[PDB]
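S.K.: One structure, pasted below without further comment.
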Amino acid sequence: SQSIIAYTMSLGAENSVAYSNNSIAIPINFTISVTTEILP
Amino acid sequence: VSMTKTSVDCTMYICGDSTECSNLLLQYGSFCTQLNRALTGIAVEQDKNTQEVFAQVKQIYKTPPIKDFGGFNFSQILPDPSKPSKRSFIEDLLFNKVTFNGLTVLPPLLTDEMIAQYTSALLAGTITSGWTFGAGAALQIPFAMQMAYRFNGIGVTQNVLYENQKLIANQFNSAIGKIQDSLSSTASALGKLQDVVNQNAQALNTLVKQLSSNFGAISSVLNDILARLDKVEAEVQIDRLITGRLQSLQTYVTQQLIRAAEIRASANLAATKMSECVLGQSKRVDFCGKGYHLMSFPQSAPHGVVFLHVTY
Amino acid sequence: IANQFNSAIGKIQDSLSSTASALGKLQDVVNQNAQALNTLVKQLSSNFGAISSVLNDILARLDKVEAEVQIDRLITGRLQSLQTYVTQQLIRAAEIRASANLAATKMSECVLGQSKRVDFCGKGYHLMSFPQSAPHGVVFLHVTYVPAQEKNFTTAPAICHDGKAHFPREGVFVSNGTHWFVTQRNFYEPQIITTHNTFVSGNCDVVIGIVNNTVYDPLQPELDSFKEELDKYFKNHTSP
Amino acid sequence: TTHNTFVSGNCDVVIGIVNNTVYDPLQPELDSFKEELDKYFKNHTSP
Ligand SMILES: *[C@@H]1O[C@H](CO)[C@@H](O[C@@H]2O[C@H](CO)[C@@H](O[C@H]3O[C@H](CO)[C@@H](O)[C@H](O)[C@@H]3O)[C@H](O)[C@H]2NC(C)=O)[C@H](O)[C@H]1NC(C)=O
Ligand SMILES: *[C@@H]1O[C@H](CO)[C@@H](O[C@@H]2O[C@H](CO)[C@@H](O[C@H]3O[C@H](CO)[C@@H](O)[C@H](O)[C@@H]3O)[C@H](O)[C@H]2NC(C)=O)[C@H](O)[C@H]1NC(C)=O
Ligand SMILES: *[C@@H]1O[C@H](CO)[C@@H](O[C@@H]2O[C@H](CO)[C@@H](O[C@H]3O[C@H](CO)[C@@H](O)[C@H](O)[C@@H]3O)[C@H](O)[C@H]2NC(C)=O)[C@H](O)[C@H]1NC(C)=O
Ligand SMILES: *[C@@H]1O[C@H](CO[C@@H]2O[C@@H](C)[C@@H](O)[C@@H](O)[C@@H]2O)[C@@H](O[C@@H]2O[C@H](CO)[C@@H](O)[C@H](O)[C@H]2NC(C)=O)[C@H](O)[C@H]1NC(C)=O
Ligand SMILES: *[C@@H]1O[C@H](CO)[C@@H](O[C@@H]2O[C@H](CO)[C@@H](O)[C@H](O)[C@H]2NC(C)=O)[C@H](O)[C@H]1NC(C)=O
Ligand SMILES: *[C@@H]1O[C@H](CO)[C@@H](O[C@@H]2O[C@H](CO)[C@@H](O)[C@H](O)[C@H]2NC(C)=O)[C@H](O)[C@H]1NC(C)=O
Ligand SMILES: *[C@@H]1O[C@H](CO)[C@@H](O)[C@H](O)[C@H]1NC(C)=O
Ligand SMILES: *[C@@H]1O[C@H](CO)[C@@H](O)[C@H](O)[C@H]1NC(C)=O
Ligand SMILES: *[C@@H]1O[C@H](CO)[C@@H](O)[C@H](O)[C@H]1NC(C)=O
Ligand SMILES: *[C@@H]1O[C@H](CO)[C@@H](O)[C@H](O)[C@H]1NC(C)=O
C-alpha cells in the first residue's frame, strides 16, 4: 500500500492564542534543556 | 532574503540542439557537471535563506477575532481576510512596488501565500504573546502589559505607558499611517530588493548576449558552422564557440556564487533581526531601528523581508 | 534543575551516538573538499580537444612544431581546471570564514558570557553554553531555561488602594480568581501585594483597566501592635 | 527619599556633591504616632 504522495506542505500546527485584554499565562514550572549546535 | 533560482543547462547553452558540439564538449571533461552543480547549490540555498528568515516558528499562531489591543490599530499589518492571497495591506503594497538556450527559472519552495502565512504567524504571536513564543510555548499577555514590559526594557518605568496610553497608541497608529504613505509615495523606497532583481536580470542578459558572439569563428550560430562545413573543417570552428561559451558560463556562475554569498549574508542578517527584533527586544543600539527598541513587526516582500521597527 | 540537566546531557550523548545525520554541517565540508579535489584530479584524464590526455604519448607521436600545439591545449585546459578549483576554494573559504567568525562570536557571547539575544544561544532563555571540539569544527552545548506547563490568570496593569495607583517593582499583578498577588514574570511564585513589592504613581482615574484591591503595609502592624501594647501600658498605669 | 536613594561614604569624597534634605517617610508616620502618644499622656493625668 506504500506509494509516493504529493501534497501542499503545511507550515505547522495551527494555534489560536487565547488573547484577552485582562488574561496572562505564567509558567508554574520549567524545563532545563540542552541543544547541540554544530559549526564549521 | 533570496534571489531567483536559475539553472542553466551548460550543454544546451554551449551546444544547443547539436550532437557534434556535444561530442566535442565531452572532451572538456567535468566542467559541465561543476556548472550544473554550482547553480544547484545556489538554487537550494535560496530555499534555505527563506527558511532561516521566516520559519523561526514551528506553530501557526492566529489573531483573535476581537481586536482589543489597548488602542493599537494593527489592521494595516495583520492579514486582510478578503484578498485571494492572505496578505497585509502593507504587504500587498510591497508586492506592487517591485517589478531557447538552457535558461530555466525554478520556483521558490515557499510560495508568497506561505511566506505571508509565516509572517502572519510571527506577527500574531508577537502581538498576542510578547517575546515568549520565541523562548517556548506562546504565553498570552494583554498588549498594554506587553508594551509596559517593553518600556521597563528600555529603562522607562511602566507607569509612563499607562498614564500616556492614548497618546502612545495614537503615535503608533500615526507612525503606521506614515509607513503607508511613504511606501505609496516614493519610487526608491524598495531599492535594495529591486537592485537584486536587476543584477540577476543584467547578468542573465549578459550571458545571453554572449550566444551572439563569434569568438573568431565564421558565425555566431552553431547550426551555420555545421551546415556550411564538413566534419573535419567544422571541429576547429565549433571549438572556438565551445571555448568562448564555456568561459561565459564560468564567468556567470562565478558572479552568481559571489552574489549568492552576499544574499546569504543578507539573509543571515535578516534571520538575526527576525530572532532579535521580532521574537524579542534588543539592547543592541541601532540594530533594531533608530531609537530605543520597543518591538518589531515582519512584513513580506518579493525575495525579501521588511521590518517595521517600533522605537521610543 | 540538576536532574533535568544531567538527563539533557544524556540525551545529547545518546543522540550523537545513535543517528547518522547530526554531524551534517561538518561532514558536508569534508565531502565538498573531497569532491573538489577528486574533480581536479579527474580533469587530468580529459583531452581538451588535443589528440591525447597523456603528455608523454603526445610527445611520442608528433614532432616538436605541432606536439607543442597539443601540449598548449593541455596546458590551457589544465590551467583552466586549476583556476576553477582555486575559485571554488576561495568562495568556499569565505563561507567557512563567515562560519568561523560566527563560531568565535558564539564562543565569546555564549561560553565566556550569558546572552540576552534571543535564539543566538539556542531556543529558550540562555543560561550558559559548553564548547566541545569536532573535526574542523566546534560544537556548542547550549543550556537554556524553557518555560514548561503554564496556567492562565486574570491580570491588571495597576492596583487602586487609597485612590492612589500602584504598579509592580518587578513582575506582574495576577489574580487566582478571588485574591490578588504579584509574581515574577518567568515563574509563578505569588506574593502579597505590599508597599515593598510596588511603587505608587498618581491617581486611579488616569489608568485604563486598573482594579481595586487592598495593598498591604508591612510596617502598619509593626506600629499597630506597638500601639495596642502602649494602650495596655496606659491601662496598667490606671491601676496604681 | 530613603526609598529613592542609597547611602555610601561621606560628603568629603564625592567631587561636586550638593546639600539638600532627604525625606525619611518613617519620621512623619511616627510623628502621627508621637502626638497621639503625647495626648494620651496628657489625658491620663486627669484620673
Ligand atoms: C486564592 O489564593 C488564596 C491564598 O492561597 C486562597 O485563600 C486561602 O485558602 C486557604 C484554604 O485553601 C485558607 O486556609 C486557612 O483557612 C482557615 C483560616 O481561618 C483555616 O480553617 C485553615 O486551617 C487555614 O488556616 C487561607 O486562609 C486563605 N487565605 C486567604 C488570604 O484568604 C484562595 O482559596 C485562592 N482562591 C482560589 C479560587 O483558589
Ligand atoms: C473602587 O473602590 C472605590 C472606593 O470604594 C469606589 O469608589 C466609589 O464609587 C461610587 C460609584 O461611582 C461613588 O458613589 C457616589 O457617586 C456619586 C457622588 O460622586 C453619587 O451619584 C452616588 O449616589 C454616590 O454618592 C463613591 O463616592 C466612590 N467612593 C470613593 C471613596 O471614591 C469605586 O467605584 C470602585 N471601583 C470599582 C471598579 O470597583
Ligand atoms: C553643605 O552643608 C554643610 C553642613 O552645614 C556645610 O558645612 C559647614 O560650613 C560652615 C562654614 O564653613 C562651618 O562653619 C564653622 O567652621 C569653623 C569650624 O569648622 C569655624 O571656624 C566657623 O566659625 C564655623 O563655626 C560648619 O562647621 C560646617 N559644618 C560641618 C558639620 O562641618 C557646607 O559648607 C555646605 N556646603 C555647601 C557648598 O553648601
Ligand atoms: C487558559 O484559558 C484558555 C481559554 O480561555 C478560557 O476558556 C474557558 C475554558 C474558561 O477557562 C475561561 O474562563 C477562560 O477564558 C484555554 O484554551 C482552551 O483550551 C482547551 C483545551 O485545553 C480548548 O478545548 C478550548 O477551545 C480553548 N479555548 C479557547 C477560548 O482558546 C487554555 O487551555 C487555558 N490554559 C490552561 C493551562 O488552563
Ligand atoms: C515540575 O516538573 C517536574 C518534571 O519535569 C515535576 O517532577 C516530577 O514530579 C512527579 C510527581 O509530581 C514525579 O513522578 C516525577 O518523577 C518528577 N520528575 C522529576 C524529574 O523529578 C515536578 O513535580 C513539577 N512541579 C510542579 C510544581 O509542577
Ligand atoms: C484602524 O485603522 C484603519 C485605517 O485608518 C481604519 O480603517 C478605515 O476606517 C474608516 C471608518 O470606518 C473607513 O471609512 C475606511 O475605508 C477604512 N480604511 C481602510 C484602509 O480600511 C480602521 O477603521 C481602524 N480600526 C480601528 C478599530 O480603529
Ligand atoms: C475587556 O473587553 C470587555 C468586552 O469584551 C470590556 O467590557 C472590558 O471593559 C475590557 N477591559 C479592558 C481592561 O479593556
Ligand atoms: C504593670 O506596671 C507595674 C509597674 O508600674 C509592673 O510592675 C507590672 O509588671 C506591669 N504589668 C503589666 C502587665 O504591664
Ligand atoms: C564647573 O565649572 C565652572 C567653570 O566653568 C566652575 O566655576 C564650577 O565651580 C564647576 N563646578 C564644580 C561643582 O566644580
Ligand atoms: C481620655 O481617655 C478616655 C478613656 O480612658 C477616652 O474615652 C477619652 O476620649 C480621652 N479624652 C481625651 C481628651 O483624649
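Using Swiss-Prot numbers, chain C covers 923-1162, in order.
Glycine too: its Cβ is placed from the backbone N, Cα and C atoms.
Not my notes, these are from Swiss-Prot:
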{"type": "VARIANT", "residues": "C:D950 to N", "note": "In strain: Delta/B.1.617.2, Mu/B.1.621"}
{"type": "VARIANT", "residues": "C:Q954 to H", "note": "In strain: Omicron/BA.1, Omicron/BA.2, Omicron/BA.2.12.1, Omicron/BA.2.75, Omicron/BA.4, Omicron/BA.5, Omicron/BQ.1.1, Omicron/XBB.1.5, Omicron/EG.5.1"}
{"type": "VARIANT", "residues": "C:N969 to K", "note": "In strain: Omicron/BA.1, Omicron/BA.2, Omicron/BA.2.12.1, Omicron/BA.2.75, Omicron/BA.4, Omicron/BA.5, Omicron/BQ.1.1, Omicron/XBB.1.5, Omicron/EG.5.1"}
{"type": "VARIANT", "residues": "C:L981 to F", "note": "In strain: Omicron/BA.1"}
{"type": "VARIANT", "residues": "C:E1092 to K", "note": "In strain: Theta/P.3"}
{"type": "VARIANT", "residues": "C:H1101 to Y", "note": "In strain: Theta/P.3"}
S.K.: Are there variant positions in C:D950, C:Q954, C:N969, C:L981, C:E1092, C:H1101 whose CB lies under 8 Å from a CB of chain B, and which ones?
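M.R.: So the ones by chain B are C:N969.
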S.K.: Using Cα coordinates, what distance in whole Å links C:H1101 (variant position) and C:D950 (variant position)?
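M.R.: Distance (Cα to Cα, whole Å): 58 Å.
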S.K.: For C:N969 (variant position) and C:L981 (variant position), determine the Cα separation and express it in whole Å.
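M.R.: Cα-Cα distance, C:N969 (variant position) to C:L981 (variant position): 14 Å.
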S.K.: Hey, does DSSP put C:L981 (variant position) in a helix, a strand, or just coil?
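M.R.: Note: C:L981 (variant position) is helical by DSSP.
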S.K.: Quick test of your reading of the structure: among the variant positions C:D950, C:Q954, C:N969, C:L981, C:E1092, whose CB sits under 6 A from ligand 1?
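M.R.: What lies within reach of ligand 1, judged by Cβ under 6 Å, is none of the variant positions.
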S.K.: Among all the protein chains here, how many other CB atoms are within 10 A of the CB of C:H1101 (variant position)?
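M.R.: Step by step: centre on the Cβ of C:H1101 (variant position), count other Cβ atoms within 10 Å, giving 12.
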S.K.: Whole-number Å only: compute the distance from the Cα of C:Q954 (variant position) to the Cα of C:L981 (variant position).
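M.R.: Distance (Cα to Cα, whole Å): 35 Å.
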S.K.: Measuring Cα to Cα, how far is C:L981 (variant position) from C:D950 (variant position) in Å?
M.R.: 41
